[PDB]
Amino acid sequence: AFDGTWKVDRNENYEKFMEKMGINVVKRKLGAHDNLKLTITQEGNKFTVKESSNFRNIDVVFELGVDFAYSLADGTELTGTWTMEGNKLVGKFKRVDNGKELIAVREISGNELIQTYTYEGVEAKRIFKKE
């Protein structure tokens, strides 16, 4: 299901998303090779997602359907929720600075975890492999 440790394997259109977000060229190259690892654990409707990357190591804790504050690695602050829609995790955020929507979807495909973002008409994915 979502339980376990996932390590990023490949990206699709990620540098275009970062560019749209306002991230500079150098930082985009760093971001695309961030060695991101996610450790996901659940306790009821609450999730703990431990993010470990070249940039930071932080624990992200949220209750499904309850709004919370989250910052992207780059420093952009967001607010919104995660909900379970069928078997996918759907995140509906807003940037605190500009009020624009950022949608994140996390869904299992075979044995991979595909995270899809959407922001201002651009879509990017980061696909993880289990273990």
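Shown for chain A, in order and in Swiss-Prot numbering: 2-132.
In case you wondered, yes, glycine gets a Cβ from its N, Cα and C as well.
Mutagenesis annotation in Swiss-Prot: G45 to V, described as Small reduction in stability, impaired ligand binding; the structure shown retains the original residue. With a 10 A radius on its CB, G45 (mutagenesis position) counts 7 other CB atoms from all the protein chains. A coil conformation is recorded for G45 (mutagenesis position) in the three-state DSSP classification, outside any helix or strand.
The annotation that Swiss-Prot gives for the mutagenesis experiment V61 to N reads: Reduced thermodynamic stability. Listed in sequence order, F48, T49, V50, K51, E52, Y71 are the same-chain residues six or more apart from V61 (mutagenesis position) with CB atoms under 8 A from its CB. Under DSSP, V61 (mutagenesis position) is assigned to a strand (E or B) in the three-state scheme.
Annotation of the published mutagenesis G66 to V in Swiss-Prot: Large reduction in stability; the original residue is retained in the structure shown. Residue environment of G66 (mutagenesis position) contains 10 other Cβ atoms, counted within 10 Å of its Cβ in all protein chains. DSSP assigns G66 (mutagenesis position) to coil, not to a helix or a strand.
Quoting Swiss-Prot on the mutagenesis of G76 to V: Reduced stability. A sphere of 10 angstroms centred on the C-beta of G76 (mutagenesis position) encloses 8 other C-beta atoms.
When other Cβ atoms within 10 Å of the Cβ of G81 (mutagenesis position) are tallied across all protein chains shown, the result is 19. Listed in Swiss-Prot as a mutagenesis experiment, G81 to V is described as follows: Large reduction in stability.
The hexadecanoate binding site annotation in Swiss-Prot covers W83, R107. Cβ neighbour count for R107 (hexadecanoate binding site) (all protein chains, 10 Å cutoff from its Cβ): 20.
In the three-state DSSP scheme, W83 (hexadecanoate binding site) falls into the strand class. In the shown protein chains, 23 other C-beta atoms lie within 10 A of the C-beta of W83 (hexadecanoate binding site). Annotation source Swiss-Prot lists tetradecanoate binding site at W83, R107.
For the mutagenesis result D98 to V, the note given in Swiss-Prot is Reduced stability. The secondary structure of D98 (mutagenesis position), as reduced to three states from DSSP, is coil rather than helix or strand.
Sequence-distant contacts of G100 (mutagenesis position), defined as residues of its own chain at least six apart whose C-beta falls under 8 angstroms from its C-beta, are absent. Here Swiss-Prot describes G100 to V as a published mutagenesis experiment; the accompanying note says: Large reduction in stability.
For the mutagenesis experiment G111 to V, the note given by Swiss-Prot reads: Small reduction in stability, impaired ligand binding. Cβ contacts within 10 Å of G111 (mutagenesis position), excluding its own Cβ and spanning all protein chains shown: 6.
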### Query
Should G76 (mutagenesis position) be counted as helix, strand, or coil on the basis of DSSP?
coil
### Message
Can you tell me which of the recorded positions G45, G76, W83, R107, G111 is spatially closest to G66 (mutagenesis position)? Compare CA atoms only.
### Response
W83
